[PDB]
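One structure is given here, and the rest of the page talks about it.
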Amino acid sequence: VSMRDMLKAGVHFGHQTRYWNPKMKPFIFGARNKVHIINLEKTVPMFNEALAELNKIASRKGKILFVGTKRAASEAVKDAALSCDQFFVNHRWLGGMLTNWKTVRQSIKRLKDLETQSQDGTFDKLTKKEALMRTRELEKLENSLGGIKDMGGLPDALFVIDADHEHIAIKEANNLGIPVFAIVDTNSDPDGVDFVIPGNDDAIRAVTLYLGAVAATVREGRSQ
Amino acid sequence: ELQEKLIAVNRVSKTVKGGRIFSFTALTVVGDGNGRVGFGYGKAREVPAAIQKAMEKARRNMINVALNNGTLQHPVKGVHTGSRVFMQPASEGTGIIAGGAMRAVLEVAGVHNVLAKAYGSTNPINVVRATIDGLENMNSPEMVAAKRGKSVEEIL
Amino acid sequence: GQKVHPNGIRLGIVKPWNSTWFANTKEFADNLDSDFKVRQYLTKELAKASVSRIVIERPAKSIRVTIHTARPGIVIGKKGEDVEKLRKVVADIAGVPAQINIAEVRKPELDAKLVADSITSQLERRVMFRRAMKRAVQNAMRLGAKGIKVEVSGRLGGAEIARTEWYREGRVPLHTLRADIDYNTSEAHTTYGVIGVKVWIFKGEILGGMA
RNA sequence: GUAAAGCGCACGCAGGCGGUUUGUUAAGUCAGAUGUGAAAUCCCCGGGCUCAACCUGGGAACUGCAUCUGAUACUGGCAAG
RNA sequence: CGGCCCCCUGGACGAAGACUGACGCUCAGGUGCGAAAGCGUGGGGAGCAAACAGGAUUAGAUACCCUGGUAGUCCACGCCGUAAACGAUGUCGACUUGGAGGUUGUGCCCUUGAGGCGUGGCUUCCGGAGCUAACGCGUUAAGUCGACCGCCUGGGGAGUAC
Ligand SMILES: [Mg+2]
Ligand SMILES: [Mg+2]
Ligand SMILES: [Mg+2]
Ligand SMILES: [Mg+2]
Ligand SMILES: [Mg+2]
Ligand SMILES: [Mg+2]
Ligand SMILES: [Mg+2]
Ligand SMILES: [Mg+2]
Ligand SMILES: [Mg+2]
Ligand SMILES: [Mg+2]
Ligand SMILES: [Mg+2]
Ligand SMILES: [Mg+2]
Ligand SMILES: [Mg+2]
Ligand SMILES: [Mg+2]
Ligand SMILES: [Mg+2]
Ligand SMILES: [Mg+2]
Ligand SMILES: [Mg+2]
Ligand SMILES: [Mg+2]
Ligand SMILES: [Mg+2]
Ligand SMILES: [Mg+2]
Ligand SMILES: [Mg+2]
Ligand SMILES: [Mg+2]
Ligand SMILES: [Mg+2]
Ligand SMILES: [Mg+2]
Ligand SMILES: [Mg+2]
Ligand SMILES: [Mg+2]
Ligand SMILES: [Mg+2]
Ligand SMILES: [Mg+2]
Ligand SMILES: [Mg+2]
Ligand SMILES: [Mg+2]
Ligand SMILES: [Mg+2]
Ligand SMILES: [Zn+2]
C-alpha cells in the first residue's frame, strides 16, 4: 500500500487529542482540530514489513486468525478471512480462546456433532420442539465459532483490528508467543504488537484497505 | 526421563455456609536433570488429583539454567518474599548440602555439588520460588562474554 | 431427598421387565411366590458364577429361566451337567416343565449388578472402600460408559459413625426418562455390620421408545 | 508506616562525614625486605609401635608486631586556587 | 495560627545580575520552644462546665437524659514538659516513566484584555517500573544510593520497682 493509497482512504485519521496513549508519540504526525494525526511515513513501511512476515507465515502453510469485534466491521473481517481461506473471530472475543484451547475444542466438537447429526438423521426421532431447539443450539454455536471450526489447532499468526479493544486476545497471544499483527490507533498501547501498524481502526474504508491488502498478500504467499 | 519429585502436601480449608470444606494442595518440581527445571502447585479436593495437577503445571514454565559440570557457575542469591536462599558452587563429591525444598529443586534441576543455605522464611512454596529465581539469574562465562563484547578467555 | 428407583421409573420406556408372563388374579400370587423362590435358589447356588440377571417367562404350561451371567462356563459346568442339575430342581420348585437358557454378559464392568456385587465382595474381604470404588468407576469409564455413580454407605472402615460416600464420573442424568441407566444395589456383611452399595451406569439415551 | 522499634519539634558544642583543581607531604593505605611471632597443639608430606589411638622427622602456619627501603591512585595533613 | 486597623518583627519564594569562595551536612551531652489538663500569685467571670446539688430513668445508676452549678475555661507573671505531640513514616543530598488538579511567582508572543507557548516554589489525588508479608508506597517513595543521629530484640511482669 502506497502513502497516497492510504491517505485517500483516511488512514492518517486518529482519535481526539484528549484520548491518546503515551507510547504512541513516535507514530503521531501532530494534531489538527484537536484530532490526533497518524504519520503515514511510519505507517507504510511498517505495514509493508508486516506483510512480508505474513506472506512468509502463509507461505510456510501458516494458519491466520483475523481478529475484530466491531459491530460495523465484523462482516468485513469475516469476508477478509474467507477471501484467503483462513480463520477469524468477528463476534465478541472469548477470554481463553487461545489459552483455554481444550474447552474450545469440545465446543467445536459439539458444533460439528449437531451439524453432522442433522445430515445423518434422527431429528425425526427427536420431538418437533426438541429438533427445533437442537437447530437453535447449532445456530448459536455457529454464531460463536463459525470462523474457527476448521482451525484445527492454535493459529500461527494473528491480525487484530483496534488492538486496544481486543486487548485480551493480545495478552493471550503474548502468553503463548503467537505473533500479533495489529492496526493500532493513537489511543492503544503498542507494547503487545510485535509488528505494529499504527492507523485508524474504526473507519470502514481504511479497515477494508488493510484487510484487502493483507488478504492479497496472503493468497500470494499461499500460491508460491 | 523427566524426574519428578513431590515437595509438599498441605491441607487447606474453607468454610462454606454449613461447615468446613478441606482441600489438598501439592507443591512439586520436575526437571530433566541437565539444566531444565520447573515447579508446579496444584489444588484439588483429594490428594492424588492435586499432585497430578501440580505435575502438569510443573512441566509448563520449565526454565533453563546454565550449569557447569553438575555445579553452579558462581555464588548466587535468590530472594522471594521472606525466603532468601544462598547457593554456591562446590567441588566434586561435595553432594547437595541444602534444605529440603532446595534439595528437591537442585536435585531435579541437575546439580550435584552445591552449598546452599536458606535465611528468612522456609515456607516451601516461597523457598522453591526463591531458589528457582536464583538459578535463573546465574550467568555463564560465554553468556557474560557475549554480553560484555569480550571473549571467554579475555574474562577468565 | 428421596429418589425414585431409576429402574422402575423407566419400565416400559427404555427398560424391560424381568418377568414377562401373563396370569389372571387366581394364579398371579402363586406365580410371584414361585419365581421368587426360583430367583432365591438360583442366586444362592450361583453366588460364585457372577450372575447378573434372572429373566423368567411362563409359556402355556412351562417355565423358561434365562440367566444373564458373566461366567457361562461355571454356570453350565463341564459336559453341560450342572445346568441340567439346577434345571431339574427349578422344575421341582416351579412344579412345571422347566427350561434354562444362559446369556453371557460380554462386558461385566458395564453391568450395575456385577459391579455392585464385586464391590461388596471386596468390602467383606476388608479392602479399603475408596480403592474399590475408584477402581470400579475407572474400569467402567474405560470400557465406554458415558457415566457412572458409585455410592457406598454405612460404617465404612469399621468406624462408629456411619457415613455415605459417593463418586460420579461422566454424565448420569437421572431425570431423563429417555436415558438408559442400569441401576443396582448390593449389601456386604462385614464384622461391623451391613454396608450398602449402589451403582448407576449411564449408557446413552435411547431414541425410539422400547424399540 | 501498621508486627518490638524515628526523640513532640528545632538550634547546636565535642564527635562522624565532606564538592572541585594543581603542588607538596607520606600519616592511613600498598609493595618488598629484615627482625620477631618459644616448644607442644592444629594442618601437609613422611617415619615408628602387627593396625589404630599414640609417638615422632621435616615443612606449612602462627592471619600479629616493630623497623628499613620504596609506591602515590585514594583518605588525611599543608599551601594555592 | 481566623473580624478589621496601626506599630515592632521572623521566615519562604521569584526575576535578572553582582559578591564571598567549601564558609557544608548530621549531631551524644547541652540549650530553647512545646496542645490540653494541672500548679503558685493577683485580676476577671457572659457563655460553657469536671466535682457537687437536685429531678428522673433503671433490678441497680455512684452513669447516659433534665434543672442548677464551683474549680476551670479568660488575662498577667512564674511552674509543669506530657498527648493517637500522627503522615503512627528522623534530618540532608543525588538519581529514576507518567496523568489530572489546587495555590503562588515569572518569561516570551499574539490586535490587546482574552488567549497561546514556557519556566520556578509549595501542595492534593490517581497510577508505571521498583519495593513490600500483605495492605499499600510510588519524583513530596515505603523505589535506587550516600552521610550522621535516635531506636528495636517474644508476650506479660513494666514504662513498674530501686
Ligand atoms: Mg523466621
Ligand atoms: Mg417421593
Ligand atoms: Mg508498633
Ligand atoms: Mg516525628
Ligand atoms: Mg539540625
Ligand atoms: Mg564539628
Ligand atoms: Mg575530598
Ligand atoms: Mg576532617
Ligand atoms: Mg608492610
Ligand atoms: Mg609454635
Ligand atoms: Mg605406619
Ligand atoms: Mg609433628
Ligand atoms: Mg617455617
Ligand atoms: Mg590531597
Ligand atoms: Mg574570586
Ligand atoms: Mg538530646
Ligand atoms: Mg491551660
Ligand atoms: Mg486541684
Ligand atoms: Mg490558675
Ligand atoms: Mg484566682
Ligand atoms: Mg448549664
Ligand atoms: Mg511519648
Ligand atoms: Mg496535632
Ligand atoms: Mg511516636
Ligand atoms: Mg530527600
Ligand atoms: Mg507549609
Ligand atoms: Mg499512589
Ligand atoms: Mg528513600
Ligand atoms: Mg517497611
Ligand atoms: Mg520480655
Ligand atoms: Mg515512672
Ligand atoms: Zn481506535
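Here chain B follows Swiss-Prot, giving residues 10-165 in order.
Per the header of the entry, the method used was electron microscopy, 2.8 Å.
Including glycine, each Cβ sits where the backbone N, Cα and C put it.
Record features (Swiss-Prot):
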type	residues	note
DOMAIN	B:11-74	domain 'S5 DRBM'
VARIANT	B:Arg20 to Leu	In strain: SPCR9; spectinomycin resistant. Not a ram mutation
VARIANT	B:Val21 to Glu	In strain: SPCR7; spectinomycin resistant. Not a ram mutation
VARIANT	B:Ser22 to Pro	In strain: SPCR13 and SPCR15; spectinomycin resistant. Not a ram mutation
VARIANT	B:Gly104 to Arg	In strain: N-660; suppresses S12 streptomycin dependence
VARIANT	B:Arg112 to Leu	In strain: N-421 and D-1023; suppresses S12 streptomycin-dependence
VARIANT	B:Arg112 to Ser	In strain: NEA-319; neamycin resistant
VARIANT	B:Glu151 to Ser	In strain: B
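For the domain 'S5 DRBM' (B:11-74), the DSSP-based tally of helix, strand and coil residues reads 13 helix, 36 strand, 15 coil. All protein chains shown were included, and the count of other CB atoms within 10 Å of the CB of B:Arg20 (variant position) stands at 9.
Sequence-distant neighbours of B:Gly104 (variant position) (same chain, six or more apart, CB under 8 Å from its CB) are B:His121, B:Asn122, listed in sequence order. Secondary structure at B:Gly104 (variant position), as computed by DSSP, is coil. Same-chain residues at least 6 positions away in sequence with a Cβ under 8 Å from that of B:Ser22 (variant position) are, in sequence order, B:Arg29, B:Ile30, B:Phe31, B:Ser32. Of all the variant positions in the list B:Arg20, B:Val21, B:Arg112, the shortest Cα-Cα distance to B:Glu151 (variant position) is found for B:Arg112. Around B:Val21 (variant position), a 10 Å sphere centred on its CB holds 10 further CB atoms from the protein chains shown. Rounded to a whole number, the C-alpha distance linking B:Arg112 (variant position) with B:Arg20 (variant position) is 23 angstrom. Around the Cβ of B:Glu151 (variant position), 12 further Cβ atoms fall within 10 Å across all displayed protein chains.
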